[PDB]
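Enquirer: Take this structure first; my questions come after.
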There are 4 protein chains.
Amino acid sequence: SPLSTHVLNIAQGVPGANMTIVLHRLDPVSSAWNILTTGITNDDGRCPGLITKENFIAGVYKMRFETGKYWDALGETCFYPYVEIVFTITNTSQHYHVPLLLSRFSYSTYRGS
Amino acid sequence: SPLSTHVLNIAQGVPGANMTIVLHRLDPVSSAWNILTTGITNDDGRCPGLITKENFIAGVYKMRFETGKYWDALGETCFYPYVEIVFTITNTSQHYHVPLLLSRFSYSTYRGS
Amino acid sequence: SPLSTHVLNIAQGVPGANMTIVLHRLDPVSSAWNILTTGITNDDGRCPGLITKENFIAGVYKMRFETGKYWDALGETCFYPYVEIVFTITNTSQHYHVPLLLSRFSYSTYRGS
Amino acid sequence: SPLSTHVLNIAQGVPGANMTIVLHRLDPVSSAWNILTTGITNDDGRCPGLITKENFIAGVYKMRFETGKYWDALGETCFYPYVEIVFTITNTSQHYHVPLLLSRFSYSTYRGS
């Protein structure tokens, strides 16, 4: 709304709760990143209100998931210290859902609406 | 050996050929990434000779897949301009396989050996 | 409610619309599968009304997805003529989400709720 | 050769060893399945000798992975008592690799070679 996520712990068949997510946007002129917001997934593994419609401008975004910290808080290690999903937003009339299905040794993502 | 990849175009059920892959390593001390190697996947979607045993030391690595340029060359667009998989190497006795299963609107990876 | 699905065409980045889905349940003792409900996905790739809470008993269920016919209607072939996901329900106090993430040459599913 | 598989336990990031696999092929006049071969994956998670080149005719095949029995022999429960992958072979000149990425609550499959 207009950007949502869902973190899923597919090793346990439950949502990934309390994972830190940091949203960034690429600066159009330099190659650098602006932090837009930092969230934490709720018990349903979601992060409501990541961005407002007015600030969700077209461009290139990056969602960093703190997978290493998540798994560590469950007392286990992860192959990935963090996961960054980088994606292009051009059509701003649509909803964009960028989930993360995660184990300690795998991850997947897809574009949802 | 000891780091390998495999790009799979799961939209067409064929390997991802001619995709640029760049391997980086995080430098202990400075919080900077530095390029170790660049490669281009062959027809089987693999990139032999990414790194030698002597240089495959423990640390944090990142493999950047140019998914945007790959799909642009197939005359299609990608949700992801590029994919970076960041991973921790501590046990240097093992072989690490870091594949990319890719469509225009999704991707996934797992730790293989 | 209490069983749902979600079909996502990850090759095209859109919900899987108008896919026929059939829920079956295995009759304990006999080896007999029989139809519980036949449905079709709506515009958002979802299929409400799969089973009533009253009829949601512990047992083995199977959701059959007509992927071949789905792709055929899109003018493309599928590697899988249909997909059956078989699962065991023992805890009838929960909601079970059984999505299907589909391309022409791949699929995945996970337990959600 | 010409049909192969690879089972990966992505929950633990090791190969799916000692899993029972059953290959069937659909009888093209009745709508019923003929058992071709039953095998067990090796320590690498693979299962060589699934079918001979001679017996590899065009048709509909089905690979049943006994996931529930895999997990139980490991002291764990699986949401799926088994996984069957049904696929159409039309081009008999190609090799078909159909691996299974598995956890207790998720699985995915894709065409390779």
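Following Swiss-Prot, chain D shows residues 26-138, kept in their order.
Note that Cβ sites are derived from N, Cα and C of the backbone, with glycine treated the same way.
From Swiss-Prot, for reference:
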- D:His31, D:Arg71, D:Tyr135: substrate binding site (BINDING)
- D:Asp69 to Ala: Reduces activity by 50% (MUTAGEN)
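Can you tell me where each of these features sits in this structure?
Expert: D:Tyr135 (substrate binding site): 21 other CB atoms within 10 A of its CB, across all protein chains. In the three-state DSSP scheme, D:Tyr135 (substrate binding site) falls into the strand class.
DSSP classifies D:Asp69 (mutagenesis position) as coil under the three-state reduction.
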Enquirer: When a 10 Å sphere is centred on the Cβ of D:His31 (substrate binding site), how many other Cβ atoms does it contain?
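Expert: A 10 Å sphere around the Cβ of D:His31 (substrate binding site) contains 18 other Cβ atoms.
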Enquirer: Relative to the Cβ of D:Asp69 (mutagenesis position), which residues of the same chain, six or more apart in sequence, are found under 8 Å away?
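Expert: Counting only residues 6 or more apart in sequence, the Cβ neighbours of D:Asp69 (mutagenesis position) under 8 Å are D:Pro40, D:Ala42.
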Enquirer: Near the substrate site, what residues other than D:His31, D:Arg71, D:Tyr135 in the same chain have a C-beta no further than 8 Å from the centroid of the listed C-beta atoms?
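Expert: Same chain, not in D:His31, D:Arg71, D:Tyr135, Cβ within 8 Å: D:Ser29, D:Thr30, D:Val32, D:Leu33, D:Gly70, D:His122, D:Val123, D:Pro124, D:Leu125, D:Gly137.
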Enquirer: Chain C sits near which of the recorded positions D:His31, D:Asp69, D:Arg71, D:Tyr135, counting only a Cβ gap under 8 Å?
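Expert: From D:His31, D:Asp69, D:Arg71, D:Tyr135, flagged as close to C: D:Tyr135.
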Enquirer: Hey, what's the Cβ neighbour count for D:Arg71 (substrate binding site) at 10 Å?
Expert: 18
